[PDB]
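> One structure, as C-alpha cells, below. Some questions next.
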Amino acid sequence: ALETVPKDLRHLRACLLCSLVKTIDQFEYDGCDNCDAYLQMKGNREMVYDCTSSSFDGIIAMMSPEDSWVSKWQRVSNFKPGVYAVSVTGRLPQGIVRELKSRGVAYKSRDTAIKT
Amino acid sequence: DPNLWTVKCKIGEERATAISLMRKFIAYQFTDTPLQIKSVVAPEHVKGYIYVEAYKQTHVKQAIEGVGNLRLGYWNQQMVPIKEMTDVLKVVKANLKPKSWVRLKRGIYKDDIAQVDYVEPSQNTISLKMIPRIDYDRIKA
Ligand SMILES: [Zn+2]
C-alpha cells in the first residue's frame, strides 16, 4: 500500500518487533501496520519514541514474504510487505516486554548484526 | 530461492533509486506490466552499485527498464554464487548509543576520541565529552 512507503527520507526510524521503516509522521498518524493491538503506537509520540528507535542499519523492499529467501531468514514472512530493516539495535525496557509474553507475542531480538 | 543481481548507479543516488523502485512496484502491481522482483537490498556500507533480487536475468531487465538511475549498467547483470546470499546481510559494529566512544569530523578536536553523555530525542544535536586545548587566551592575540 501507499502507507508503508516512507514519504520523506528525513526523520526515519525502525521498530524492534517487525522492523518497520517509516517516517516519524507515519508512526504517529498510522503506527505499526504489523502490530496495532499489542503495541498501540497510533495517536501519540511517547510510545513511538519509547519502543521504536532510530538506531538501525540497512533497508529491504519486502514485496512477497510468502515466497522469498530473505523473508524466511529474518523471520518476517508473517508480516505485511514493505520497508523493513536487517539490523535494529537496542532493547525494549522492562515495562512493555512483560505484557507481551502474557498475550502470546514472543519479543525477539531482531538485531542480527554481529558484535566485534 | 530468488537470485541476487548487481547493478551500477551514480555515487550517492542509491537512496532515491531505492524509494522510487518501491513506488514503481506499487505503481505497477495492478497493471498489465507488473514487477517480478521480490526485494531490493541496499546496504549502508557499499558504494557505486546495488542489489536486485529476482528468479531470472530477464526479469530484472524488464523491470529496471525506464529508470534513469540504472540505465548505465543496464547491459550487464553480474551475479553472485549461492554462498553470498548470507554475507550481504552481515553488519559489523545505527551507531547511536550513550556512554559510548565517538570521534569528531570537523572543528578543532579533529580525530580526537570523545564520549557521549546525553542524546536529544529531536535528532538535531548530541552531547559530547571532550577536553579543551585552547591557551586560555595567553598565546593568541
Ligand atoms: Zn513490528
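Swiss-Prot numbering applies to chain B: residues 176-268, 271-318, in that order.
The backbone N, Cα and C atoms fix where each Cβ goes, and this holds for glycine too.
In case it helps, Swiss-Prot gives these features for our protein:
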| type | residues | note |
| --- | --- | --- |
| MUTAGEN | B:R246 to A | Reduces the affinity for Pol II elongation complex; when associated with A-247, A-249, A-250 and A-251 |
| MUTAGEN | B:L247 to A | Reduces the affinity for Pol II elongation complex; when associated with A-246, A-249, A-250 and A-251 |
| MUTAGEN | B:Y249 to A | Reduces the affinity for Pol II elongation complex; when associated with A-246, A-247, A-250 and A-251 |
| MUTAGEN | B:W250 to A | Reduces the affinity for Pol II elongation complex; when associated with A-246, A-247, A-249 and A-251 |
| MUTAGEN | B:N251 to A | Reduces the affinity for Pol II elongation complex; when associated with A-246, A-247, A-249 and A-250 |
| DOMAIN | B:273-306 | domain 'KOW 1' |
> Can you tell me the three-state DSSP label for B:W250 (mutagenesis position)?
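SS state of B:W250 (mutagenesis position) = coil.
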> Quick one: give me the count of other CB atoms within 10 A of the CB of B:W250 (mutagenesis position).
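Other Cβ atoms within 10 Å of B:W250 (mutagenesis position): 8.
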> Check each residue in the chain of B:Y249 (mutagenesis position) that is at least six apart in sequence and keep those whose C-beta is under 8 Å from its C-beta; list them in sequence order.
B:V182, B:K236, B:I239, B:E240
